[PDB]
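Visitor: Mind looking over this structure? Questions follow.
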Amino acid sequence: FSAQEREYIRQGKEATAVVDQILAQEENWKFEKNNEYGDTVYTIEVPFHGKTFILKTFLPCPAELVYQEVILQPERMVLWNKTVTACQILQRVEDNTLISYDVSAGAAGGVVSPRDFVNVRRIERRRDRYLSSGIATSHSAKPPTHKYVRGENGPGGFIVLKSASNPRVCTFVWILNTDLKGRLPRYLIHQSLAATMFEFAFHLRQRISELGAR
């Protein structure tokens, strides 16, 4: 591996370690907001990157289906997930480290403009869960441009937890630490992120339903 490939690999492992640490501290998550579907958003304060949002949703399908639809098919997720405007895999390192270009849709109400991102992700399959953990990185094919504000994710990820007791249900967790930059006050950004998390959950639920109807 080149030095650059090794740095991408390390970044994915580091992001995975933080995701694991957050999941191991669930008793310390602070409730923030929920909705009428029981989607629940929490926060946790993490060193350096600070405040991190966590979405937890119970879904009526096997964990493997969510792993396929969210974690293994990020480009296809653009089609059904309106919070995702675009996704392009720029580069793969080994089988489980990927560098992507990602564009997030403007806030449902237009106050927060779309951001684009460059991310490294590490995908791990475990006995009882699937993880896609990642963090901002740089890639020469996608410099910042005037088309978008270039946001920067801290450590976070998508996690699907298998149910030991009922194979027909699973738990979906989105850990989201991000800096959208710009000059809006933080509280407005935080409102927009929570809203985006609920919208994500809505599209994921609809996708699982559509797949279960066929």
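The numbering of chain A matches Swiss-Prot: 231-444, in order.
The backbone N, Cα and C atoms fix where each Cβ goes, and this holds for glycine too.
Checked Swiss-Prot, it gives:
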MUTAGEN   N311 to A  Does not affect localization to late endosomes
Visitor: Just jot down the residues in the same chain as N311 (mutagenesis position), at least 6 apart in sequence, with C-beta under 8 A of its C-beta; none if empty.
Guide: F430, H433, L434, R437
Visitor: Any idea what DSSP makes of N311 (mutagenesis position), helix, strand or coil?
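Guide: Coil, per DSSP.
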